[PDB]
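Here's the structure we're looking at; comments come further down.
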Number of protein chains: 4
Amino acid sequence: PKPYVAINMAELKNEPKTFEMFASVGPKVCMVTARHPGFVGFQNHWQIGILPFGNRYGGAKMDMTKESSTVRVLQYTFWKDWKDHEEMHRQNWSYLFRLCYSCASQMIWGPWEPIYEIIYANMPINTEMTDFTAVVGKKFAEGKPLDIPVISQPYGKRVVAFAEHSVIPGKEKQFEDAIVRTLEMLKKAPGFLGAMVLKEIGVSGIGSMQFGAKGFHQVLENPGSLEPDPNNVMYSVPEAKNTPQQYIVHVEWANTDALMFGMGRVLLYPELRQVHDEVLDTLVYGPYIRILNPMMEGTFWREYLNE
Amino acid sequence: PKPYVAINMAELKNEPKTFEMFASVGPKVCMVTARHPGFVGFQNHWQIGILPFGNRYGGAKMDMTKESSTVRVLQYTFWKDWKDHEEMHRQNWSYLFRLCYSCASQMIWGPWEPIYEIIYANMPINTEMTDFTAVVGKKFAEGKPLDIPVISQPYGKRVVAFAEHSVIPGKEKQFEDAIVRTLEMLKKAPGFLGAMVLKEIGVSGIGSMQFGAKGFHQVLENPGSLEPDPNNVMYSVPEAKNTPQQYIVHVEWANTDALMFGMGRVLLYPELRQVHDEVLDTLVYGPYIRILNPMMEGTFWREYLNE
Amino acid sequence: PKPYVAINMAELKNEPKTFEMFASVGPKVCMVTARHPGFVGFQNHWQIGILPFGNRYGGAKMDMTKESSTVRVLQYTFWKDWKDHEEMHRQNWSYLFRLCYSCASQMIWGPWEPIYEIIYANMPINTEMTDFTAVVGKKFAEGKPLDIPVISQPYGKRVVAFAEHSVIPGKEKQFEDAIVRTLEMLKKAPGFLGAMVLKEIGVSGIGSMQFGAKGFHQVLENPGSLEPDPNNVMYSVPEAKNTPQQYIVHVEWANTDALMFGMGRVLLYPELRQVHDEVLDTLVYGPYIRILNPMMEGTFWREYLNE
Amino acid sequence: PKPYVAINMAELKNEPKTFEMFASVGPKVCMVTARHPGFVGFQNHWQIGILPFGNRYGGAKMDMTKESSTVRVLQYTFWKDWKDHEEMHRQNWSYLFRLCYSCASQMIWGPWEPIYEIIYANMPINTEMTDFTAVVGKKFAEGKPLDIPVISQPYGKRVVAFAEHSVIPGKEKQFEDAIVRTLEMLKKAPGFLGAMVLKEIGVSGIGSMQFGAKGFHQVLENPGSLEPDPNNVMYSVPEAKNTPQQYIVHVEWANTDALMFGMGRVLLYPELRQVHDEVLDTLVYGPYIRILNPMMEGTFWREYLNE
Ligand SMILES: [Fe+3]
Ligand SMILES: [Fe+3]
Ligand SMILES: [Fe+3]
Ligand SMILES: [Fe+3]
């Protein structure tokens, strides 16, 4: 079935100490999150650059890692019910806060953790290049050659287009209908590895370290080993849902060239351009497209998705 | 059928002279071992690092070869009957001892050669990337597409997780049942190339250069061209079997990222975590996981295994 | 009386940060251990090298500290009853775990903490070179000149031969009789500072950070300030006792030359060689001899020993 | 059908000028050879090294190109009838001599051009990694999945073991029977790309620039633009056939590791070792194994071979 998605977002200093700290803290956080039976996996991203749209963002390029002073992380966790995410954080708060707070020394902005529902998904299981022979053999043995997927390689061996959209109130249905038609046509582009549309349903205050006064002071004063009061979150997840409605169009690609020209198919192929124009007519903001590297991931979230 | 496994273990200086000596002496030892008809192949490993488990072993990394002052070798030989290994050593002692003793100038610890029975094996034949087209065609022509394996590349083009376990006396059946259930579920991870469970049955004194007093002095005094008395081994293979019972869980992977996150599936995927927890409850020691490079190998041992 | 000995073993990166951490954390751990009235002292060792036995381990030398990428520690704590060690760990768990876990960032292997009984001891009190005049005067005034010991200098000013043995099941009495006869003759070598024979009685799971599943996850997920459940150790100390039976022959020497040629007396002096040959005939493994520097120590453990 | 093979052999200075002239002269010679309708293709090799057989040739390694002062070339041309090669040389002598003579400035030894019959061949068509999808589709459409070959990549993207043998007079039948059995078993080795056995039938005097006195002086005196008398070759091809009988066992491999351990299967796998021992018992010389890079080739010779 379709899981819910929590996306923990933050900006940190782009230096080895940041990546060293992620190598030790990151796995621990994932192991704590896996204590909850509603956890179905994760996909953690480093932003490597920004899609320039020709020279609309002429100061950007798809890989800015050599020049950038910061690194943005977008850490997806997948949940049977979005309430499982909230329960997990509270049930494991003493571990989670102390682990997550240990990254504060590198932090420039965040954490900010919106929660999303998946309204469309065309996402395959990941396979390494070593696996495809057995996948093909099994699918043919089952008489299901149409179920043979593209090779979507895990652990940093593909790239993600993370396309931010906000929609004019009252045009959500037009946006959703047109973006699904767009993605159904986009899958013909070479190197397309899958797409999904995420629709924001709210924000996790506890995952964003957004408390009332009491917890705010406890966060600011923390030596690192004392939990803020997890009951001092002042709003539920849906209370923080944004209007204009926010969406993420998440598209995976074999490499950054396939991403650039593949996403570009909505501008360059006349039939698709007419369809995608219906998306553009509904927007308050966007599309703004971040280029992401999916490095650490728990690939079994796609097994839950595809049943 | 399942062969027995002898694993010759040693630690040597990490310097070019060590790898030069292995390039010339190593093949000679393998050729002598192949004189016995019970020999069914071999798989020789260099340890490249240690799995850090987040930062549980924070001084370790999966590839420590650039910094390490030593190199550990784990040389598997496969036998129709473990007694064939003992007979081979004695029948060819003048060659084997003089070849193996020539390594002494580089040696820091070893040799130590435990013997194992295989209690579980899910291991494919090795294939190079050039081979899969013919393998696929042959299996389909035979009507056995389910027998098409993953591509497990020989000669250093994959990695091994070598997981050491010792088990509380009386919990061996619980360990064995649970680890098999774990490995049957682990094979869904991307880049999984196979697994087997080795259970120690004893130690080869002659393969470990472990003699009584007479042979000990002959080893220490040796100019290099005089054999110690091979009859001066004071214990049979089973007499040295350890209690607590020792196991090796040997899992092969496409690359070190697939290894790290694939092995991590027993921690990150809740359903598998519950199964693997039954393994953890039985342990005196472990899991301690060495990262191995299978460089020199006689791949036909898997043909014997898979018949 | 003879205390029991717990030996905490670990391997860490050989870099200044490791020795800095030991200079601050080490004393803290010792002070916590001293909270228990059954604690009678300690003797902490750095391995400086390996005895090469001519060129049997030709890649080794007695001092490998300049080249080695790792450092092995062997931390002896002495106890009136071995159960005191287990009680101390649990009574002081919140301090001990957090202190010991702070070493994890430097750790490659360990901790592993076997427990031993002393079956033979000929070990003097330590004295500095400044002390011997008062020791001599006191012993003569008491009419006990035979109780004047050799000068065994504390705090890194002597060396230890740490000789590992494992014994064929059924040959333990032969080993023990012969090694005692050997050590009674070895004390004639110049620079001999004492010897003792340690016989393994089990392993401390809590001291080895070896828990069931619950504690294992708590260790891996730990931010550093949360204790694993100390009741989640799944085995008692005796349940982990190894067969083949393990022994440590611990011999102290004025310097590494006295060690090399003094230990060599069991090979070079014919009458002693015949006696020590009876030891060699009983072995599954060994002798493998580590060269240790006893740097930080609580010398009063020898006062308890010698009453 | 099986073509005949002419192998032009020479040794030249290992310097850029040699490879420059080969980049210009080599294609011209091949274009001239293709003027004859009996020409069915070619496969030109650079020797990159020598198989050391452990340390039997301890001064050798499989890739000596960085240290070698010379480069050996082995240029295979394939012919419907070996007489076609002789006719081609004479019909096109003014071009061929002047082209081939232009390499003399770099030459140390050669040219020497023995002629061979193929007595056994298991050689696939070459395919690039881009081609295999269409090859698989075509073979399944023909209902012949057993005809799907391994991927044997052209133009320097595989390696050749060139194994020289000379056979005791009267043992030719034993050699030929046993080598065919050996190669039929060797094809199980990973990365095996094909094998063929070439049996010398004679030597091309004209291709070897081996004339009588008249042509010898014309070669030595040549300014580069005057042909020696092509009728001054004093021996026919069969008149130069060697006794002891010479063979080449030509085996192709995915890479040099697959070659080393794959060819080693005749020494390391007991069942194959027994078969290959029947080859060894017949030899005057060899096996001596050159490691070759097949760079420039006309791959259609395998289309002729395979019908
Ligand atoms: Fe969260
Ligand atoms: Fe052996
Ligand atoms: Fe302890
Ligand atoms: Fe020719």
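We're sticking with Swiss-Prot numbering for chain D, so the shown stretch reads 2-308, in order.
This deposition comes from X-ray crystallography, 1.6 Å.
Positions of Cβ are set from backbone N, Cα and C atoms, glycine also.
Feature annotation from Swiss-Prot assigns Fe cation binding site to D:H86, D:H90, D:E114. Around D:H90 (mutagenesis position), the C-beta neighbours below 8 angstroms that are at least 6 residues distant in the chain are D:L97, D:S205, D:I207, D:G208, D:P231.
One entry in Swiss-Prot concerns the mutagenesis experiment D:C31 to A or S. Its note says: No enzyme activity. Still binds iron. In the three-state DSSP classification, D:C31 (mutagenesis position) falls within a helix. For D:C31 (mutagenesis position), the same-chain residues that are 6 or more apart in sequence and have a Cβ closer than 8 Å to its Cβ are D:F43, D:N45, D:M297, D:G299.
Here the residue is the original one, while Swiss-Prot reports the published mutagenesis D:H86 to A with the comment No enzyme activity and no iron bound. Cβ contacts within 10 Å of D:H86 (mutagenesis position), excluding its own Cβ and spanning all protein chains shown: 25.
Quoted from Swiss-Prot, the note attached to the mutagenesis of D:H90 to A states: No enzyme activity and no iron bound.
There are 20 other Cβ atoms within 10 Å of the Cβ belonging to D:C101 (mutagenesis position). According to Swiss-Prot, the mutagenesis experiment D:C101 to S carries the following note: 1% residual enzyme activity, and no iron bound.
D:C101 to A appears in Swiss-Prot as a published mutagenesis result, with the remark: 10% residual activity. In the three-state DSSP scheme, D:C101 (mutagenesis position) is classed as helix.
If you take the C-beta of D:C104 (mutagenesis position) and look for same-chain residues 6 or more apart in sequence within under 8 angstroms, you find D:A11, D:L13, D:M22, D:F23, D:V26. Here the residue is the original one, while Swiss-Prot reports the published mutagenesis D:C104 to A or S with the comment 10% residual activity.
Among the mutagenesis experiments that Swiss-Prot reports, D:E114 to D is described with the note: 1% residual enzyme activity and 4% of wild-type levels of iron bound. Within 10 Å of the Cβ of D:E114 (mutagenesis position) there are 24 other Cβ atoms, across all protein chains.
Where Swiss-Prot documents D:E114 to A as a mutagenesis experiment, the accompanying text is: No enzyme activity and no iron bound.
Proximity to chain C (Cβ-Cβ distance under 8 Å) holds for none of the mutagenesis positions D:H86, D:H90, D:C104. In the three-state DSSP assignment, the secondary structure recorded for D:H86 (mutagenesis position) is helix.
D:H86 (mutagenesis position) and D:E114 (mutagenesis position) have their C-alpha atoms 11 Å apart, to the nearest angstrom. With a cut-off of under 6 Å between the Cβ and any atom of ligand 4, the mutagenesis positions D:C31, D:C101, D:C104, D:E114 reduce to D:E114.
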